[PDB]
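A short worksheet on the structure shown next.
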Amino acid sequence: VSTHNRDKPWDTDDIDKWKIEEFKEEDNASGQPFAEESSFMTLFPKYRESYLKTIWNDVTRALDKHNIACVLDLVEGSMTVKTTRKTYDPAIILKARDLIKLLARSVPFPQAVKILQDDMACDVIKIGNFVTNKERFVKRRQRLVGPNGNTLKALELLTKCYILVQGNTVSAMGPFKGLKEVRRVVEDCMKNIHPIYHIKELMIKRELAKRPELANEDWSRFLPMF
RNA sequence: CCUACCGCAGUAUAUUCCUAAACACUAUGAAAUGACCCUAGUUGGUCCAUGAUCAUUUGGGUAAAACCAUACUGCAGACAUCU
């Protein structure tokens, strides 16, 4: 019910709106760097520490590709990413903040480095606050993994996203629709709705998306209630 | 009578060619709207015809000296007259 909405004839259906253009150093017509240095700081758990000790230079090399300074201070236990004068991309500092958050949340660096690509996007879901009891929290966290990781793989097959369940956080790296789907699955799993309940619904949704006629109509009649 | 050690002065401590590297010079073309660096400036900093900063190869230069140890060579056995 989009009341009082004007028409948009300038929009073209042939143009791929989902397409993403690359960026270059000459892309900005200002010709000048950022006026103020912008930094993002995160903390990491102590058990990550030594692993970061062995990876950080490589991390710096990755940020050396994107002209972003980085620092890792063990005494505060913090990692900070800073924009530089040679930096020309305004969103790469946000992607570096996502990178250090993913590195703190136990995502390995060969997987975590791909967040610097424009296509990838990450979501960190906090699951410590849903239930207070320890045994129920452990059980519901094991529901996501299941036996031998299998349903977790199914969740990957549900979303085409890298999913890592560590401590109080679920880290998901992938497309935005898969991020929203795995957010739904993780929150409903922490609210004791079983993961297979959403896995079967996602499979039925994919089968309905296979048929364009079913995709035109509502899937709620065909799909079982949950 | 001789030999070795002892004293002092020397020589060698690998040699020749090619090549790699460092430092500096020299030859050629580029200079005052001169060149370089820094989240970078109401005049920032550094170098600069007393040669900066890039090239181009033009060719040659430097990498010692002293001492110890080892091996060899030579010089002398010296209390110093000299009026």
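Residue numbering in chain A adheres to Swiss-Prot, whereby the residues present occupy positions 2-227 in order.
Heads up, header says this was done by electron microscopy, 3.2 Å.
Here the Cβ of each residue, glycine as well, is placed from N, Cα and C on the backbone.
If you check Swiss-Prot, you get these features:
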DOMAIN    A:122-192  domain 'KH'
MUTAGEN   A:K20 to E  In temperature-sensitive mutant KRR1-17; grows normally at 25 degrees Celsius but fails to grow at 35 degrees Celsius; when associated with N-66; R-162 and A-261
MUTAGEN   A:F45 to L  In temperature-sensitive mutant KRR1-18; grows normally at 25 degrees Celsius but fails to grow at 35 degrees Celsius; when associated with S-95 and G-207
MUTAGEN   A:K66 to N  In temperature-sensitive mutant KRR1-17; grows normally at 25 degrees Celsius but fails to grow at 35 degrees Celsius; when associated with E-20; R-162 and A-261
MUTAGEN   A:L95 to S  In temperature-sensitive mutant KRR1-18; grows normally at 25 degrees Celsius but fails to grow at 35 degrees Celsius; when associated with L-45 and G-207
MUTAGEN   A:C162 to R  In temperature-sensitive mutant KRR1-17; grows normally at 25 degrees Celsius but fails to grow at 35 degrees Celsius; when associated with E-20; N-66 and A-261
MUTAGEN   A:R207 to G  In temperature-sensitive mutant KRR1-18; grows normally at 25 degrees Celsius but fails to grow at 35 degrees Celsius; when associated with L-45 and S-95
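Here the features listed in Swiss-Prot are painted onto the structure.
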{"residue": "A:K20", "record": "mutagenesis position", "DSSP class": "coil"}
{"residue": "A:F45", "record": "mutagenesis position", "DSSP class": "coil"}
{"residue": "A:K66", "record": "mutagenesis position", "DSSP class": "coil"}
{"residue": "A:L95", "record": "mutagenesis position", "DSSP class": "helix"}
{"residue": "A:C162", "record": "mutagenesis position", "DSSP class": "coil"}
{"residue": "A:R207", "record": "mutagenesis position", "DSSP class": "helix"}
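Rounded to the nearest whole angstrom, the C-alpha distance between A:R207 (mutagenesis position) and A:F45 (mutagenesis position) is 37. It is 23 Å from the Cα atom of A:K66 (mutagenesis position) to that of A:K20 (mutagenesis position). Note: the Cα of A:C162 (mutagenesis position) and the Cα of A:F45 (mutagenesis position) are spaced 23 Å from each other. Annotation for A:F45 (mutagenesis position): same-chain Cβ neighbours under 8 Å, separated by at least 6 residues, are A:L53, A:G78, A:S79, A:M80, A:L104, A:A105. The helix, strand and coil residue counts that DSSP assigns across the domain 'KH' (A:122-192) are 40 helix, 17 strand, 14 coil.
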